[PDB]
Amino acid sequence: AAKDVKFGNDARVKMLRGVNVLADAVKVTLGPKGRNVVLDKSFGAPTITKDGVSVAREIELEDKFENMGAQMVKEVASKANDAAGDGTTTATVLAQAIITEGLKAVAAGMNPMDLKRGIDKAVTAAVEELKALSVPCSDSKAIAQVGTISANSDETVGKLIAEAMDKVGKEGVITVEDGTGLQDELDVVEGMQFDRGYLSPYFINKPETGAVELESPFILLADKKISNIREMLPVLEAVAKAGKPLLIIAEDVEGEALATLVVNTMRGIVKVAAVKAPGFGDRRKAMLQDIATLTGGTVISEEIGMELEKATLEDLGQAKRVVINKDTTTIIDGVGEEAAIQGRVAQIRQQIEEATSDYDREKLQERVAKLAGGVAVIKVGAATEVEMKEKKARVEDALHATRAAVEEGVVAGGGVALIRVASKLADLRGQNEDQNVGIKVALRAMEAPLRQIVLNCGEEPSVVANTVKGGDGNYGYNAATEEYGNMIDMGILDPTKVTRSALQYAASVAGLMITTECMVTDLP
Amino acid sequence: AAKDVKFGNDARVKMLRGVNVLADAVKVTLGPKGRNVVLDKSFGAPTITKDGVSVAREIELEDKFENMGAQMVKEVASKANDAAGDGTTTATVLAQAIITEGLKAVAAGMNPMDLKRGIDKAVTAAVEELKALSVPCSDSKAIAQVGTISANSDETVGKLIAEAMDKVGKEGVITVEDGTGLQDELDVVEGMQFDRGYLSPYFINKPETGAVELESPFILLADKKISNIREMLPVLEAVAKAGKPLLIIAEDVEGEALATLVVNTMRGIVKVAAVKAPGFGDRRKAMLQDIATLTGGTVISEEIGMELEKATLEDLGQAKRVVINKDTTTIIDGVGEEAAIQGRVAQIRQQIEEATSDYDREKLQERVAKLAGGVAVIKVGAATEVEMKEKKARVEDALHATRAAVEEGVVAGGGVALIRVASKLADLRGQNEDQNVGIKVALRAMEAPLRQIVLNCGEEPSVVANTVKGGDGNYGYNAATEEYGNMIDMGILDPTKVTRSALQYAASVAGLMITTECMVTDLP
Amino acid sequence: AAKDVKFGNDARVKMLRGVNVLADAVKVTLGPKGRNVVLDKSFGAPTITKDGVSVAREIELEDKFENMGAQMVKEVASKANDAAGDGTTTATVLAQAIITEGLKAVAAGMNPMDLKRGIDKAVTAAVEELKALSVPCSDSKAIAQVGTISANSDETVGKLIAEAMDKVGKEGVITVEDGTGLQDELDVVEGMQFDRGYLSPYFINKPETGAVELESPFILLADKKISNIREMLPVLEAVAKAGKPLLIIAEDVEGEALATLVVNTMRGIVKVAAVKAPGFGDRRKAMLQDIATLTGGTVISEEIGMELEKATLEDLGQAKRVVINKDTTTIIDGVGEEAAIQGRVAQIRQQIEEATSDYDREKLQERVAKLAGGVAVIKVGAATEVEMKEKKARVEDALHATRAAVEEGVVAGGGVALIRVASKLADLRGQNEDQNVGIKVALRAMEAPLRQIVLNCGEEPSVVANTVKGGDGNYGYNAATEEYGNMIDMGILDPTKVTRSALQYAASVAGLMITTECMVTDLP
Ligand SMILES: Nc1ncnc2c1ncn2[C@H]1O[C@H](COP(=O)(O)OP(=O)(O)O)[C@@H](O)[C@H]1O
Ligand SMILES: Nc1ncnc2c1ncn2[C@H]1O[C@H](COP(=O)(O)OP(=O)(O)O)[C@@H](O)[C@H]1O
Ligand SMILES: Nc1ncnc2c1ncn2[C@H]1O[C@H](COP(=O)(O)OP(=O)(O)O)[C@@H](O)[C@H]1O
Ligand SMILES: [Mg+2]
Ligand SMILES: [Mg+2]
Ligand SMILES: [Mg+2]
């Protein structure tokens, strides 16, 4: 492939122009007054979104040299999204400013690497000052406020997420799904629920409910595929004599069991119901042990050393009450020893802290929530699918912000936290004059989010920036009410993790970009 | 893919131009005087239709930026069609007006999101006022009038649908099909009819009829595939002694049965006929239970715990009289206990209210109609297929409008309902001046359907709008007779659900569209 | 696909231009003096035809907007062909006139839908007046005259079809095939003939004839595949003792039978021949029952309850005399009970009147003709294949016209019937002035066929139209002799069904076309 090369300022000019095209589209979204971008999906209706990471992945430029600049700043937004749902737009705005100021310094002949070292020195110091500025958030009032700000000032979204925050507990997982009702509704599942349904419609003992309710059940957690009632019988006889209902969890079941079960249940000899084991593989096995510990029961298994037919009635688990639908299994309140259950939750927590796949760790979190916490799903409600998608993105970002707020605390919102940290690090000096110039580039860039929110509002950014810089503590401009007040008091709060992540990601990519002296790309 | 980006007014201009191209084609159809659009089907003759949703899906523009605007307003018409058959054109006209007025306000510098909040505040209030304005419709005179208006003023269509409305009852389902006779004919099926036919032509006991009529039959509702008369015999012997005819419903049947049955029937030993079970799968099983409850009989099944050959004569169902053709099975008046049948209809109604697939819910409605209501099919009649298609769309829309009218009542038609609700919500004020401007945009847009119907008539829209706005109650312009009168008295009625749905869908998509500040699309 | 849209007059102009291109090609053919169109078949020689439906399917225009108009008027000719073979050109001429007059009225600002209602009101009234004008045709003199006019004034074609009309009877079916002899010849098959031939050349008992003639045969109509003489023997022994010849009709036959049959027949022990059962499937079974009823015999079948070998000599059918060739089977005059045969013909007639597939109904008509009527084939004769094709189309149209004439009577030909009906409906008035204008458009269009026939002759259309309109009854212009006289007396007769069908089809498509206000089609 023939390669066209460009050098020095000419290369840096096209690279900056590409950064400007990406930054401009993301910049319009920044702020409560920020508008939305209609990204075009060719196979379908265009999508209207205020999410910066969404816009970033979409843009690429036909000028190859400009595209290289755009692709490199796409990274800061993408990693910010990986860290936390919010901060993707603010990271891009900070990165754009560091690149613009840095390129001007490189043009003055300042050594690019020395400026990079200076920028990094300032960022490391700033992150520490953000931790000092941070004050912890766990008040549900504060949790709602971080959610509301994260949802483009939607009070209802923050209010609902705080309640779901409340009900699930810390181990709990909150999820969002499309709900066709135009109002949002929150449902919190109680106890261990697996998404599997009764094998036979005949099993239903409550037809109006359409569900099988077994009060006081014993529970068999079985290994393997079991289509021999033929072999399982003496266990079954003992249960029939005992007279408590039974649940069978198992992997593969014929009519050999189900018709025999209908013969027994529907004519009132025995009281039984049966469900398919969740998911597949060794993940189903690991899960079955969690159920066994909860139910005061056993994973009853040939491959772990029991003939299944040898099982005694004490070898099974027990619990209060179960309800099963065609999609749903719920289990109320286990016989299992509380310290054993807490031990398994902690033993799982060791797996959670060691977990090398975050997505696998989420599944572990779902297992933590079934075992001790709760699962909450928020039904995002909108008249049209256009509205549903933008609504869900705002609710998802609120979910991520609330989690970040609890973990590492909260800082003043609207960019006043970055302004205050920059003022406190003004005397920070690097080893050489280029490092000193680099430190200044980072501090000036930190004022950029406040300026852009004010620009979107339409007020003069510099005049407002001067008033906020002149002010102290959390004094800041409320963009929505166009007034100056304490941000914490006015409810404008940003999670510390998202602000710290935005600075670190922007500085790393921007610092490398200023050092570029040659660009090599395919000839047009 | 190289992406070309546009910003601010330039982006909004092309987006509005795309909305205008779609809106203009749908607008011509609005009103009784509205003409028809010849959409071109490349594989076949072009289609002449007055249906807005049909036109909307068809249009796309080669200008990529304009196409994005057109695709987004296609949604309001498409969702309106999903909600109810009618309202697809009115929703587009309302949406076009809100976008045009909103874009002008955004040009004045009004904050786009604040206008969106104001528009939403007005719409929520307007929907409540439409419910107050709504008066219930169930008079067959009124049901015919909503059908007639929904069929471009076809009196015969409304008249026929009211009768079919009458005969089926509320649980009943009405369907439309092409009928080659040039006059429309309605046929109402009575009782449970499944579309399956006699397995053997030899079964016919009434050759001139070409159908098997069994008077006083017993009915076997069988499980599984049964090609062993070989095994079924002792049941069959008991019936032969009893001397009432029998029907066999079953899944798979050889000549092992049919020739033996011909040997018995055609030489007068026994009196029998046999049909194939309807559809396939577990849906056939769920259906067979409904037949069993109706016939005072049983789903006789190995897999639900009976050897089939053990069945007694009391274990079967019974009914008055059956008739079977090569396509058709009809069953007259069952032995089943009325409260058991009503219970199963209610138990099914629980499934209906829980039903997550609407299309599956329709099949449940067909099962409700076979069990307690009726099924009516309207044979749309036209000289040519060009005429048949436009005729059927008008009859289909009338079917949807009549159902909507019964459920949520009726409002004045011709746009006077939207004009009256807008007048009653004039003092509604939002939190800030942009929200106040947003409320006004929605109220002005509500006058748009009346204006467009008058424009299609050719009378001056503003002069008529002023007279209707000056008037009160249901006073409105009868477009067909070019006169002003009470709409309810003149028979111009619109279902409340369709008017409310049009406003809500238009407001949601339009409100998002005004907020757009940047558009990203593939380079031409 | 990018869509280019056009509106109002601009759209109507291109649509009319497309109608004009199609209409012009079909118009030249109208009239006895009308010339022929050389449609080009790319894979082969071009085809010279005077048939309008043939020309219509061929034409399409490269201008997309013009093509949409052409495709829509293709429908009126195509449906006219489906109704009856003739009337395809006259329907196009009537449709073109209604569209031209209607578009001019829409240009004057007349409401398009109101004109459509007026046109429809006039057409409904005109169809009733055509029924009053109609006088029944069944005289073979009149039947020949409708055939002659339908064959571009070919006296021989009408004369031959009247004789074939005569011989077959009403239940009879007449067919046309290419005959290489340059003179047309008619052959009428007598009685039941199926197109199957002797299985063995050795069966021939009359070698000079090349056919097997069995005088006084018994007939076995067998079920299934039978290659066991091995099993069939005791029946065969009884026949050999009886000494009347036998025919075997059956599905699949080895040399196991045929060599054994040659051993018996060719050495004079037994007298037998054997043929393959016609077609395939259950249609062959339904047909075999018709043969059984005719022959005073039985479908002898295991699957309908007889072991085949149990059959007695009375269980078979009998008839006068059979002749079989390698292609042909003929059966002369059955033993079957006449009221049973008439009953089966009537029982079949119930199937005929119920018949949902017209093409399947034709096969039922062939079965009606074999059972009670006759089958006649006309061998179209021409020197070249170019001539054969045009000759056959003219003979086919004559066949369709003669059938239409007998069913719904005859009206004056040359367009004078449409002129007279239009004069009688002049005072018909619609509800509003646009409906009145619509009625006038239809009446003026009805004069169009007469004008176009006169234009093709070369005489002034308006001068002749005035003389015919001034005249009364059947007074009309004989185009061939360029004279004015009573049409019935001069032999110019048109079937009422074809004239009524042409008006109805033209009005429906034309009425929709005038209402078009926007056209949407793919960008060139
Ligand atoms: N009234 C407000 N005052 C100032 N800024 C606000 C206000 N409300 C929300 N914000 C937000 O403005 C910034 C939010 O950025 P945003 O546009 O939501 O995308 P992202 O969080 O991904 O960067 C944050 O500084 C946050 O404070
Ligand atoms: N004579 C009439 N007066 C005013 N409007 C009428 C009259 N008859 C029917 N309409 C209709 O005009 C509008 C019907 O819109 P329409 O063109 O049928 O498509 P859609 O219902 O999908 O919006 C409704 O306001 C309805 O009232
Ligand atoms: N001598 C005649 N006088 C007037 N018209 C004639 C004469 N002979 C045949 N015609 C025919 O002219 C019209 C025949 O139309 P034709 O060209 O055969 O195609 P099509 O029947 O499909 O419309 C009919 O009105 C018929 O009467
Ligand atoms: Mg954010
Ligand atoms: Mg409508
Ligand atoms: Mg003709």
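Residues 2-525, in that order, are what chain B shows, numbered as in Swiss-Prot.
Recorded method is electron microscopy, 3.4 Å.
Positions of Cβ are set from backbone N, Cα and C atoms, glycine also.
As given in Swiss-Prot:
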MUTAGEN   B:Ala2 to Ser  Complex stability is significantly decreased; when associated with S-76, same residues as in M.tuberculosis
BINDING   B:30-33, B:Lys51, B:87-91, B:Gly415, B:479-481, B:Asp495  ATP binding site
MUTAGEN   B:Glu76 to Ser  Complex stability is significantly decreased; when associated with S-2, same residues as in M.tuberculosis
MUTAGEN   B:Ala109 to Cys  Forms inter-ring disulfide bonds. Prevents ring separation and leads to the formation of high amounts of symmetric GroEL:GroES2 complexes
MUTAGEN   B:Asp398 to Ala  Can bind ATP with normal affinity, but is defective in ATPase activity. Binds non-native rhodanese, but cannot release the protein
MUTAGEN   B:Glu461 to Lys  Temperature-sensitive lethal mutant. At nonpermissive temperature, the rate of general translation is reduced and a defined group of cytoplasmic proteins are translated but fail to reach native form
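Projection of Swiss-Prot feature records onto the structure.
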residue	record	CB count, 10 Å
B:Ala2	mutagenesis position	9
B:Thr30	ATP binding site	25
B:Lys51	ATP binding site	24
B:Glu76	mutagenesis position	22
B:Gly88	ATP binding site	32
B:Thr90	ATP binding site	27
B:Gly415	ATP binding site	27
B:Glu461	mutagenesis position	12
B:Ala480	ATP binding site	23
B:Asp495	ATP binding site	28
- Message: Spatially, and counting Cα to Cα, which of the mutagenesis positions is closest to B:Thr30 (ATP binding site)? Options: B:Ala2, B:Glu76, B:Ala109, B:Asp398, B:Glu461.
- Response: B:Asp398
- Task: Go through the recorded positions B:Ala2, B:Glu76, B:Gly88 one by one and keep only those whose Cβ is less than 8 Å from a Cβ of chain A; report them in sequence order, or 'none'.
- Result: B:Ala2, B:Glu76
- Note on the structure: Spacing of the two Cα atoms, B:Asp398 (mutagenesis position) and B:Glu76 (mutagenesis position), in whole angstrom, works out to 19
- Item | Pairwise CA distance, B:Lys51 (ATP binding site) versus B:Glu76 (mutagenesis position), rounded so that it is a whole Å | 18
- Shortest C-alpha distance to B:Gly32 (ATP binding site) - which of the mutagenesis positions B:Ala2, B:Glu76, B:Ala109, B:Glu461: B:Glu461
- Query: Taking the Cβ of B:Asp398 (mutagenesis position) as the centre, how many other Cβ atoms fall within a 10 Å radius?
  - Reply: 24
- Item | When distances run from the Cα of B:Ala109 (mutagenesis position) to each of the recorded positions B:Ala2, B:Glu76, B:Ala480, the nearest one | B:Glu76
- Item | Rounded distance in angstrom between the Cα atoms of B:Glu461 (mutagenesis position) and B:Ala480 (ATP binding site) | 12
- Message: Given the recorded positions B:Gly32, B:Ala109, B:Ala480, return the subset with CB under 6 A from an atom of ligand 2, ordered by sequence, or none if empty.
- Response: B:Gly32, B:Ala480
- Message: Counting Cβ atoms within 10 Å of each candidate's own Cβ, which of the recorded positions B:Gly32, B:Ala109 comes out highest?
- Response: B:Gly32
- Query: How big is the Cα-to-Cα gap, in Å, between B:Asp495 (ATP binding site) and B:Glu76 (mutagenesis position)?
  - Reply: 22
- Query: In terms of DSSP three-state secondary structure, what is the assignment for B:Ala109 (mutagenesis position)?
  - Reply: coil
- Message: Can you give me the Cα-Cα distance between B:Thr90 (ATP binding site) and B:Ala2 (mutagenesis position) in Å, rounded to a whole number?
- Response: 36
- Note on the structure: Rounded Cα distance, in Å, between B:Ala2 (mutagenesis position) and B:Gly88 (ATP binding site) is 38
